[PDB]
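Structure record follows, encoded as C-alpha cells.
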Amino acid sequence: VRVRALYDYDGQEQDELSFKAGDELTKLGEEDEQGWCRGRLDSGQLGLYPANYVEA
Amino acid sequence: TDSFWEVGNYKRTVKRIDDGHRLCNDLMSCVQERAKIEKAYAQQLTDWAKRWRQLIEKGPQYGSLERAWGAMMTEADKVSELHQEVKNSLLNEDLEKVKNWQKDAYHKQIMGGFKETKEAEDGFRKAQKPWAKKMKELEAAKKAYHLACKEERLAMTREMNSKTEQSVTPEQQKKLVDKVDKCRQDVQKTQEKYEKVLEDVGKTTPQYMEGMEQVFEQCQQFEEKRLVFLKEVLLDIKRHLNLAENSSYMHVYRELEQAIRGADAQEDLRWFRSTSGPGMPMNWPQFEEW
Amino acid sequence: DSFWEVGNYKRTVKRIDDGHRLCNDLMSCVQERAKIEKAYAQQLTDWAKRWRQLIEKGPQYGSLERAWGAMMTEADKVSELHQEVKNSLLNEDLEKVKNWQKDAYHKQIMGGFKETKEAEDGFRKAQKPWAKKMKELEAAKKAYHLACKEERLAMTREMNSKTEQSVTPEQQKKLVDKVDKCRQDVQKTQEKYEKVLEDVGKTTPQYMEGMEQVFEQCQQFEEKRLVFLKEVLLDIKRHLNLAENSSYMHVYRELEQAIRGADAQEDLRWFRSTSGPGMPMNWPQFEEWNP
C-alpha cells in the first residue's frame, strides 16, 4: 500500500522517520494504538511515522 | 535560544498552518465515528421493537395490557428515529460544512505541500535574509577580533618571562617587541571591523522587526478565521447531539405514559367472561323426540 | 363448546398458567433492552477515551482544545446515564417481577402449580352434581327413544300380516297385545324423562351460582396480576425516560458553556507570547575577550 505525505514532519527520534510534504512512502504495516505506522522512503530510510500526516 | 527572533525559529508559526488542516481531518473523522455509534443504537432499538411486537401479539396476553405493553415498542421506534436524525445531521450538515471550508482555505501543490504554508515560508524567509547574512558576518568578525586578542596576549606573556632571561641581544630582540607591536595594530584593525558590523546590525533591527511582524500578523489572521469557524461548528454539533433542543423527545414518553394509563383490568376481565366464561351462550336441556 | 358444557372450564384454568409465562416474557424483554442500553453506553465510553487522548497530545491548544475536549465529557456523562437505566431495569424492575412471581406461583411435586390445581378442583366439585344429573337425563332420554322405536315396529307388525294368510286370530290378538304394551312403555318412560327434565331445570341456578364463585376467584387472581403489571410498566417508563432527567439537561448546558467560552483572541495572544514576536530576546552587543 502506498502513502502520500500531506505535511512536513521532523524526526523526533532515531526510529522516527523524517520527510517533506509531497514525498511518498511504503506502508510496512498497520497503525498501532496511538496512530503510528511503520514506513520506508526511497533508498531508503526506515522509521515510524504518524498516519494522519498521510493520504491516499 | 528558542526565541522566535533567533534565525530559523519562525518555523513553529509556519507549522501551525499545516496543523490546522490536519485538525480538520481529525474532527471530520471524529464526528464520523460518532454517527456510526448513533446509527448502531437506533438499529438495535428497531430490532427489539420488531422482535417483541411479534412475540407479544402471537398471544396469549390480550386486551388493553397487550396494548399498554406494546406502546413500549413504539417508544423504541420513535427514539430510534431521533437518533437516526442525529446521524443524518452529523453527516449531511456538520461534516460537509467542515469539508467545504477546508477545500476553500487550503490549496495544494503538485509537489506536495499547501500554497498557504509555502506563502508564510517565503514571507518569513524574505524578511530574515538581510538579518541572517549580517549575523554570519558578525560571528566571523567576533572570531577574527578574538583571535587577535589571544595572540597579542601570547606575544605579551612571551616577553616579561622572556626578554629578561638570556637573549636580550639588540641585533635580534628589538625586532621582537615589534611582534607585540604588530599584534597591537592587528587587534585594532579587527576590533574596528567587529564594531562596524555591530553598528550595521543595530540600524537594520527596526526593519527586521517590522518585516517579521507583518508576516506574523498575516498568520494570526489566518488562524483567527479557522478558530472562529470551528467554534461555530462545535455549536452546530452540540445542537444536533442534543435530543432535548426541542421537545419531540419529551412527547415520546408522554405518549407512553398515556397508553399505560389507558389500560384497564376490568375491561380485560369482562371481555374474558363473554368469550371464554359464563357469558358464553348455552343450549340448555329441553324435550327431544324424533 | 360453551363453558357451561361439562368440562369446558379448562380454559379459565389454563389462563392461570399463561399468567406465569407472561411474567417470564416480561423479564426477557426488559433484560434484552437493558443489554441494548449497555452496548451504547459502552461505545460512547470508548469513543471518549480514544479521542480525549488524540486531542490532548495532538497539536490543538488553548480554549478551542478545551471546547472540543468537552465533547468527550458529554459522551462520558451520557454513558453514565444509560448505565443507570440498565442498572434500574435489572436491579429494580426485573427483580420486582421475579419476587412477585415467586409468591404467586408455587410448584407442586405432583407437577404443575398449586394455584392451577386449586382452580381445577374447585370447578370439578362445583360441577359434580350437575354432571351426575346430565348422565341420568341422558339415560332417561335413551329409554324413552328405544320405547318409541319398539312401538313403531310393533305396529308395522300388528297390521302388517293382518288380512294376510300367514297369521291367525289367536295369533293376531297377541300382536295387538304387543303394540298395546308398547303404548304403556312409551307413557311410563315419557313421564320419567319428563320428571328428570323438571329437576334439572329446577336446579340449574344452584349449578350456575356455584360455577360463578370459582370463576370469580379466578377473576380476582387474574386482576391482582394485571394491576401489578400496569404498575411495573410505569416503573420501566420512568427509568427509560431521559427526556426530563435533570442530569441530561445539565450535560448539554455544560457542553454549550464550554464551547461559548472558547475565545480566539486569548489563544492568539498566548501563541504570540510563547512562540512569536512576544518572546524575549537577547540582541547582539560588544563582547570582550576572556578568559
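The residue numbers of chain C are those assigned by Swiss-Prot, with the residues present covering 14-304 sequentially.
Recorded method is X-ray crystallography, 2.6 Å.
Quick reminder: no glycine exception, Cβ is built from N, Cα and C everywhere.
Here the residue is the original one, while Swiss-Prot reports the published mutagenesis C:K127 to E with the comment Abolishes membrane tubulation; when associated with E-130. Mapped onto three states, the DSSP output places C:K127 (mutagenesis position) in helix.
Mutagenesis annotation in Swiss-Prot: C:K130 to E, described as Abolishes membrane tubulation; when associated with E-127; the structure shown retains the original residue.
Its Cβ taken as reference, C:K127 (mutagenesis position) is surrounded by 11 other Cβ atoms within 10 Å in the chains shown.
The number of other CB atoms found within 10 A of the CB of C:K130 (mutagenesis position), across every protein chain shown, is 16.
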